[PDB]
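**Student:** I have a structure here, written as structure tokens, and I will follow up with some questions on it.
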Amino acid sequence: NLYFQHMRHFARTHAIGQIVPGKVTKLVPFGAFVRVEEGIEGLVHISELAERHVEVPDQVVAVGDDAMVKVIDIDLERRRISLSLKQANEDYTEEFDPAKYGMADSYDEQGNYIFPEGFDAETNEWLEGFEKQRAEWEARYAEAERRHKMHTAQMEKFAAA
Ligand SMILES: O=C(O)c1cnccn1
Ligand SMILES: O=C(O)c1cnccn1
């Protein structure tokens, strides 16, 4: 079963709560399907489109719209990924929280930051011979930033209210 395997891979590479970019692919009476990271599709249920009540999804999104959504549930049995636009926006903060955009593994159970393998907290510099790890990290971070920036844009485009 390839689909299960893909969705499982997805679940194991994304934390619940993660906020991710998506493209709206399809509208239905009960919500809007969104393709996540040019990957696979989740559902934004109609009640999770916005804070206000909504009679049809078109009231909030349209096919082809880009958006940042929160992953709120992953059901590998029913092979549904649940998404929320509403909650993504509820959790937005002008201040950047990398945990919510792809770097949750840089935080422990308390929420304390974990200095990555190869970075010297004392020296505050990357250790020579770790260029691979520096690269991967810098990349992950950049993406997390991009994502937050986009979300900011989405919130700014809330000049609707
Ligand atoms: O048609 C479906 O699969 C469906 C309908 N309502 C809620 C969730 N899923
Ligand atoms: O049956 C589903 O859950 C479905 C439908 N359209 C797109 C993605 N998923």
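Start at 1 and count along the chain as shown; that gives each residue its number.
If you're wondering, the header gives X-ray crystallography, 2.6 Å.
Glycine residues also receive a Cβ, built from the backbone N, Cα and C atoms like all the rest.
Pulled these features from Swiss-Prot for this protein:
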DOMAIN    17-86  domain 'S1 motif 4'
MUTAGEN   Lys26 to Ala (Swiss-Prot position 303)  2.5-fold decrease in binding of POA, decreased binding of tmRNA (expressed as residues 285-481)
MUTAGEN   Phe30 to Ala (Swiss-Prot position 307)  2.5-fold decrease in binding of POA, decreased binding of tmRNA (expressed as residues 285-481)
MUTAGEN   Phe33 to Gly (Swiss-Prot position 310)  3-fold decrease in binding of POA, decreased binding of tmRNA (expressed as residues 285-481)
MUTAGEN   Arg80 to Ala (Swiss-Prot position 357)  2.7-fold decrease in binding of POA, decreased binding of tmRNA (expressed as residues 285-481)
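Let's see these features in context: how buried, what's close, how far.
**Tutor:** For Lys26 (mutagenesis position), the same-chain residues that are 6 or more apart in sequence and have a Cβ closer than 8 Å to its Cβ are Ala32, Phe33, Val63. DSSP assigns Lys26 (mutagenesis position) to a strand in the three-state reduction.
Its Cβ taken as reference, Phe30 (mutagenesis position) is surrounded by 11 other Cβ atoms within 10 Å in the chains shown.
The DSSP secondary structure for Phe33 (mutagenesis position) is strand.
Long-range Cβ neighbours of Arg80 (mutagenesis position) (same chain, at least 6 residues apart, Cβ-Cβ under 8 Å): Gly42, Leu43, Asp73, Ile74.
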**Student:** Out of the mutagenesis positions I have (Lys26, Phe30, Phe33, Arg80), which ones have their Cβ sitting under 6 Å from ligand 1?
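**Tutor:** Only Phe30 qualify.
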**Student:** Reduced to three states, what secondary structure does DSSP give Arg80 (mutagenesis position)?
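**Tutor:** Once the DSSP labels are grouped into three classes, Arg80 (mutagenesis position) ends up as strand.
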**Student:** Just counting, how many other CB atoms are there within 10 A of the CB of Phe33 (mutagenesis position)?
**Tutor:** 20
